[PDB]
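Asker: Next up is a structure, given as structure tokens.
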Number of protein chains: 2
Amino acid sequence: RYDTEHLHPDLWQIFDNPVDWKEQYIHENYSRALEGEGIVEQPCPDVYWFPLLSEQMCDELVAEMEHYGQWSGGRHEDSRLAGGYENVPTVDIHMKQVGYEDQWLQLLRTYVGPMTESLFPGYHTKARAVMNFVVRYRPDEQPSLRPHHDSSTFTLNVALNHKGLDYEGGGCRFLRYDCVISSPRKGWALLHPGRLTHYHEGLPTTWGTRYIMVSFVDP
Amino acid sequence: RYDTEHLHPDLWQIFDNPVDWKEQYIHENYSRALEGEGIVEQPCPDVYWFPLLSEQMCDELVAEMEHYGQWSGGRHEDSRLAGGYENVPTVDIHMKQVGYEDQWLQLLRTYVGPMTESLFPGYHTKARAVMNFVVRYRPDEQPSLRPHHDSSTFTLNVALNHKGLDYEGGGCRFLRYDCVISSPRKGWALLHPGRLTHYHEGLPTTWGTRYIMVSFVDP
């Protein structure tokens, strides 16, 4: 079985060929980082930064998102939310629309969960994520979000573009720790709690557009 | 209405005369701590220690618990829990049997919530609790519990006896932070998360009996 009615059939080939898809899409340092040889960075307290995604997978995801076209989001109300009122609006394409929610959940249960288990001892993971989407911020379409927390036990933020080369600006601004990650990594991702002890704030971008893929796990 | 069917009937008068209950049960330093002039201690990151109640309230609670008599708990399974199985057995009596569970919830909603809002900015609290019991720790009856996490957003620990003079032992040890509670205060209370970033193991009591207050807030 191979879905030929798609731009990148190899993106969904994780189910049919997990070994080949993992080798082609995951970061080269993902195994090294998981083995416990440094790699993971903690610029802020109770924070992490490890290489997860590769250039090819990021390019394929960006191409699929661009081909989707309907970049909804940016309204106070929410059509995909049961409550019907989103506290924070953002222009993004949900993983449900692209059909990659199942594949993303499988990848999180496979690779993301072991990293959380190793980083946090005594913590068991089930990889339950209710919100998963990729947001693209533009200098005139979507500005930096207001300082708000996350309604989940852990939050993962994965960049999809090179800093400066693709978009000019900054990253996050942790008010509690007085820390700003102004050097985002395209291949690396951060996984830190955001429920109570993290009031996250995003910095603005001047030139270009930066794509961020963030999912709310354990909600 | 003043029901005299109690050893200390004034313990249930939290709602009849709130001013009297506050002036005769809460700690005198609680107002100063809420005013934001120190008092609150931060022995470890994301950990708080501030006075909560007065000595008279603790003595009355201890006397009522002693008069209760039914200090059950100690088996892997349980009958109070809906599931019927307890992850960590402990000899404690829930306030539902005592009947002051509503009073404890009212006290939490009246004093605890605003302090949590002041301590952790940007977090809205409703003071919802389900699991709350007073556990008496004795070396010959119930030793220290193995390290585990808390099935709640926040965990509140309040001492109910004068350490040293009433019991000999230890407090808690933070496995991930190397934080050890060596000199707990009878009036002071412990406030820290126990879900993901904090795994705690209690120290073993040696002499006397140690009485502690446990309450699962926001589960």
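Following Swiss-Prot, chain A residues are numbered 520-738, in order.
The backbone N, Cα and C atoms fix where each Cβ goes, and this holds for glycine too.
In case it's useful when we look at the structure, here is the feature table from Swiss-Prot:
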BINDING   A:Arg599, A:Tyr656, A:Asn676, A:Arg729  2-oxoglutarate binding site
DOMAIN    A:647-738  domain 'Fe2OG dioxygenase'
BINDING   A:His667, A:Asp669, A:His719  Fe cation binding site
MUTAGEN   A:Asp669 to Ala  Strongly decreased lysyl hydroxylase activity. No effect on glycosyltransferase activity
MUTAGEN   A:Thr672 to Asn  Loss of dimerization. Loss of lysyl hydroxylase activity and decreased glycosyltransferase activity
MUTAGEN   A:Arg714 to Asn  Loss of dimerization. Loss of lysyl hydroxylase activity and no effect on glycosyltransferase activity
MUTAGEN   A:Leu715 to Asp  No effect on dimerization, lysyl hydroxylase and glycosyltransferase activity
MUTAGEN   A:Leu715 to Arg  Loss of lysyl hydroxylase activity and decreased glycosyltransferase activity
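Quick one: how deep are these features, and who are their neighbours?
Answerer: Counting only same-chain residues six or more apart in sequence, the Cβ atoms lying under 8 angstroms from the Cβ of A:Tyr656 (2-oxoglutarate binding site) belong to A:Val610, A:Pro662, A:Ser663, A:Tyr686, A:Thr724, A:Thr728, A:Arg729, A:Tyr730, A:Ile731.
Reduced to three states, the DSSP call for A:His719 (Fe cation binding site) is coil. Non-local neighbourhood of A:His719 (Fe cation binding site): A:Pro666, A:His667, A:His668, A:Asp669, A:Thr674, A:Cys691, A:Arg692, A:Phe693, A:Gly713, each in the same chain, at least six residues away, with C-beta under 8 Å from its C-beta.
Secondary structure at A:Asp669 (mutagenesis position), taken from DSSP and collapsed to helix, strand or coil, is coil.
Taking the Cβ of A:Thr672 (mutagenesis position) as reference, residues of its chain lying under 8 Å away and at least six apart in sequence are, in sequence order, A:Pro712, A:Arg714, A:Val736, A:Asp737, A:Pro738.
With a 10 A radius on its CB, A:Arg714 (mutagenesis position) counts 21 other CB atoms from all the protein chains. According to its DSSP assignment, A:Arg714 (mutagenesis position) is coil.
The 10 Å shell around the Cβ of A:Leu715 (mutagenesis position) contains 22 further Cβ atoms across the protein chains shown.
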Asker: Near chain B: which of the recorded positions A:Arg599, A:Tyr656, A:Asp669, A:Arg714, A:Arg729 have their Cβ closer than 8 Å to one of its Cβ atoms?
Answerer: A:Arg714
Asker: Work through the binding-site residues one by one (A:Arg599, A:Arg729) and point out the residue whose CB has the fewest other CB atoms within 10 angstroms.
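Answerer: The binding-site residues A:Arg599, A:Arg729 were compared, and A:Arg599 has the fewest Cβ atoms within 10 Å.
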Asker: Do you know offhand how many angstrom separate A:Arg599 (2-oxoglutarate binding site) and A:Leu715 (mutagenesis position) by C-alpha?
Answerer: 25
Asker: Specify all same-chain residues, apart from the site residues A:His667, A:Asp669, A:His719, whose Cβ lies within 8 angstroms of the center of the Cβ atoms of the Fe cation site, ordered by sequence.
Answerer: A:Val607, A:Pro666, A:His668, A:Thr674, A:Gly713, A:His717, A:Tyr718, A:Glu720
Asker: State which of the following recorded positions has the fewest other Cβ atoms within 10 Å around its Cβ: A:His667, A:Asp669, A:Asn676.
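Answerer: Among the recorded positions A:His667, A:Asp669, A:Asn676, the sparsest Cβ neighbourhood within 10 Å belongs to A:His667.
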Asker: Summarise the domain 'Fe2OG dioxygenase' (A:647-738) as counts of helix, strand and coil residues per DSSP.
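Answerer: Result for the domain 'Fe2OG dioxygenase' (A:647-738), in helix, strand, coil order: 0 helix, 40 strand, 52 coil.
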